[PDB]
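The next block holds one structure in the form of structure tokens; read it before the comments.
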Amino acid sequence: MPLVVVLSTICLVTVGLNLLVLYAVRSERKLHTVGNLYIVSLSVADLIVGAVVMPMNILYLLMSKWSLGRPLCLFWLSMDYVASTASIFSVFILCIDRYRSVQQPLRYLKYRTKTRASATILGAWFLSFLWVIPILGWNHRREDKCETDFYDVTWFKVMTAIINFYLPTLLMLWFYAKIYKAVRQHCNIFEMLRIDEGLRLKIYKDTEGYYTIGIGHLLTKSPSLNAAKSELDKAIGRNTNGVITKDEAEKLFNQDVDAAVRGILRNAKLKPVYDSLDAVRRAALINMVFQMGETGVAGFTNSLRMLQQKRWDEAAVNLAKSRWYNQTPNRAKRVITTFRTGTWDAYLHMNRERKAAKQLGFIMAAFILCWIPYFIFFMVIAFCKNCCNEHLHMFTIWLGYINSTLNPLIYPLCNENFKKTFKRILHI
Ligand SMILES: CN(C)CC/C=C1\c2ccccc2COc2ccccc21
């Protein structure tokens, strides 16, 4: 009895939220992206669900029998099966794009364009609208819904379960496991200082007679190369001959990092900033210590306070005014960006793909979270003959209708251009 309007309010948001996404694409020139046409088709399939499938399913909960009749009832049987297939198809067609978009950036051959996007978003609705055929095909009554004409046929029910869900969901996952393997580093501190200082695998003697190896590991008190070789041989624990390996350079690096954190904590002006700072932001501070030293870094009084005080933009502006920034600009920018955002962005490439991959994963994570339980419930009924009530079966169909309400909410959380367009349209 209280769940009459509960499912209705859910339907009320879906009619607008999906409509908002559809308006946002046509209104903004910044949202006219080729990969956003696949987000359009998914919002179309999810709107049909809100305006047609959702209100007609509320009536069956209020009035046990259908006030619909043959024309409305056969079309509702089509629009539920066509839109849900279109949803998995929009997702599978979107993932195939991101994959080729990741693999070949230079698809200036007419592949990342309307002529190739609209050709695959029209052809996807052809494989989805094929559902209207077995809706009128009896040539080959119950209390759950309008009745699918083949509800008794358990051999066909399992074949459409795989062809329309189990088959795409496995191929979709296979392709995504490949996308996630292409943009998967996410840096660390060794990788960060490798970008900034460089990794030398052979002892280098500079202009003032200084012996460097690895990620700028100086070989202290080495008058001659043989003294530097003998100190390095003691450190590494072998007869290197001035030549070390990446893994040795990393072992040595890891020592210098502990040595830097120990020194930071032995520092009065430093210890409070470091302690307040997160994982990545500590790396940006260690990085500075590695270039200027405990003493040099601790003479960054104002900025260090802004950092401690969690004023990231204030600090990023202040640090950008420093003499350090004027002298080493590209390192200072990468370090300052890291203090500003608290991310490894400055030390990573393909950030647009990286961002878009998290969004695709979020979309796929919703569609499997919403429909799986229902499809695994179909795996149950197939041989049991009704092992459970229609009190929970009514929820697994509505949880799938929850994905239709959930997807318009996903887009701004991951996409930046959507987040601002959604905020600007709400405050008119
Ligand atoms: C009642 N309705 C919500 C279920 C129909 C939606 C399906 C489905 C279920 C069983 C057999 C075929 C199909 C059509 O394809 C789908 C694809 C993705 C998600 C749900 C369905």
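Count begins at 1; order follows the chain as displayed.
Every residue gets a Cβ built from N, Cα and C, even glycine.
As recorded in Swiss-Prot:
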type: BINDING; residues: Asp80, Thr85, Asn164, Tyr374; note: histamine binding site
type: MUTAGEN; residues: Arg29 to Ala (Swiss-Prot position 56); note: No effect on activation by histamine
type: MUTAGEN; residues: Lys30 to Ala (Swiss-Prot position 57); note: No effect on activation by histamine
type: MUTAGEN; residues: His32 to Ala (Swiss-Prot position 59); note: No effect on activation by histamine
type: MUTAGEN; residues: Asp80 to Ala or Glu (Swiss-Prot position 107); note: Loss of activation by histamine
type: MUTAGEN; residues: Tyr81 to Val (Swiss-Prot position 108); note: Decreased activation by histamine
type: MUTAGEN; residues: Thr85 to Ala (Swiss-Prot position 112); note: Decreased activation by histamine
type: MUTAGEN; residues: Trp131 to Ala (Swiss-Prot position 158); note: Loss of activation by histamine
type: MUTAGEN; residues: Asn164 to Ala (Swiss-Prot position 198); note: Loss of activation by histamine
type: MUTAGEN; residues: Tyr374 to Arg (Swiss-Prot position 431); note: Increased histamine receptor activity. Constitutively active
type: MUTAGEN; residues: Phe378 to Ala (Swiss-Prot position 435); note: Decreased activation by histamine
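Each residue contributes its Cα atom, and for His32 (mutagenesis position) and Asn164 (mutagenesis position) these two points are 29 Å apart. In this view, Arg29 (mutagenesis position) is surrounded by 5 other Cβ atoms within 10 Å of its Cβ, with every protein chain counted. The mutagenesis positions recorded for this entry are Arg29, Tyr81, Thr85, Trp131, and the Cα of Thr85 lies nearest to that of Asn164 (mutagenesis position). Secondary structure at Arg29 (mutagenesis position), as computed by DSSP, is coil.
Distance from the CA of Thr85 (mutagenesis position) to the CA of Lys30 (mutagenesis position) is 29 Å.
Fewest other C-beta atoms within 10 Å: among the mutagenesis positions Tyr81, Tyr374, that description fits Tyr374. Of the deposited chain, 7 residues are missing between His140 and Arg141, and the straight-line Cα distance between those two residues is 18 Å. Pairwise Cα distances among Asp80, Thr85, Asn164, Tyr374, which the record gives as the binders of histamine, peak at 14 Å.
Each residue contributes its Cα atom, and for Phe378 (mutagenesis position) and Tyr81 (mutagenesis position) those atoms are 15 Å apart.
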